[PDB]
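Note sheet for the following structure.
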There are 2 protein chains.
Amino acid sequence: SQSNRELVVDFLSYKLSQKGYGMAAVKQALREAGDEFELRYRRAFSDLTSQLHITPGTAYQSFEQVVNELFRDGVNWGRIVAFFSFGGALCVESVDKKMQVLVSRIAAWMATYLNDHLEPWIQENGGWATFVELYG
Amino acid sequence: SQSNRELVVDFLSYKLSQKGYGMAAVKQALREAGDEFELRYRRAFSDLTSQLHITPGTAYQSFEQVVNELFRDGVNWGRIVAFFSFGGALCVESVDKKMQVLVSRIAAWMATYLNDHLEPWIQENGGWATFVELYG
Ligand SMILES: CN(C)CC#Cc1ccc(OCCCc2sc(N3CCc4cccc(C(=O)Nc5nc6ccccc6s5)c4C3)nc2C(=O)O)c(F)c1
Ligand SMILES: CN(C)CC#Cc1ccc(OCCCc2sc(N3CCc4cccc(C(=O)Nc5nc6ccccc6s5)c4C3)nc2C(=O)O)c(F)c1
């Protein structure tokens, strides 16, 4: 869906710009939730960037397997925030290693995973409007 | 949920009995779909029983990783049928190796995976009532 892709591009651009490189309410809540996750929560959970070791040869299937570990106990809003934040970290780490080409690929991976695996839970749980009420 | 667990126990008991060892409409459609999968489709896909090699030491996480391969591209009714049928085969193979104790465990794995990963898609796609209309 275009709405999921828009959220992905907005969050990734925000994270890249933050580091030096419509749906307004949803985008804002997402940006804020991602920031909170990075400041307080990222440190406690298993570091997924260590498990992926991204490069131009990295396949979507590899990304998919690592993200599955994130949702192993099911989906919830906090986990979706960790997922967006994980994608942001891969983009930042990609731009550092001079592989800016991987950004658009990571974006596609995220949108794809969202549409294929997370969308049903999102819609069944009130949609993004509900995320705003809880995290925004 | 209790409704998912009931479907799992009904299907497993049905498969076990077939090999010599409420929700009536859903249970019937599921039994019938599972039979069609075994008669027509099982031969046309990769054998997951080869990837699990079940024993009393087999962890849920192992089962989860194998099932994930089944839904790697997403969920649909036919894939859910393949999933029930896969659980049925593990139970049959467990009773054959004298490990009848694993049956209740496999049942719990299935109910768990259903509730944690498949339920949202099911509800967003018309619920079990829709499965009955299509496969029943
Ligand atoms: C309202 N105001 C105040 C605004 C606000 C707010 C607000 C509050 C709370 C918030 O988070 C709460 C925790 C969310 C989570 S994360 C999680 N697991 C599941 C198991 C699991 C297993 C393996 C790995 C991971 C993992 O994520 N590894 C990563 N590696 C990297 C590396 C780089 C970058 C990102 C990542 S992520 C996980 C993550 N589970 C939960 C949960 O809540 O259940 C929040 F985000 C925002
Ligand atoms: C109408 N009336 C007459 C009633 C009816 C009916 C009716 C109609 C259609 C039906 O299925 C259609 C195909 C469904 C599937 S399966 C599938 N892949 C994804 C890729 C993939 C990858 C790896 C493994 C598997 C896998 O499954 N491995 C297994 N190993 C074992 C071993 C033992 C036991 C079970 C199993 S399963 C798969 C399965 N994809 C699809 C799909 O349709 O997308 C059906 F079941 C019933």
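Counting starts with 1 at the first residue shown.
How was it done? The header gives X-ray crystallography, 2.1 Å.
Using N, Cα and C of the backbone, Cβ positions are placed for all residues, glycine too.
Close to B:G78 (mutagenesis position) in the fold, though at least 6 residues off in sequence, lie B:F37, B:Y41, each with a CB less than 8 Å from its CB. Listed in Swiss-Prot is the mutagenesis experiment B:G78 to A (Swiss-Prot position 138), annotated as follows: No heterodimerization with BAX.
Under the heading of mutagenesis, Swiss-Prot lists B:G88 to E (Swiss-Prot position 148) and annotates it as follows: No heterodimerization with BAX. For B:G88 (mutagenesis position), the same-chain residues lying six or more positions away in sequence with a CB closer than 8 A to its CB are B:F11, B:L12, B:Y14, B:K15, B:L16, B:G34.
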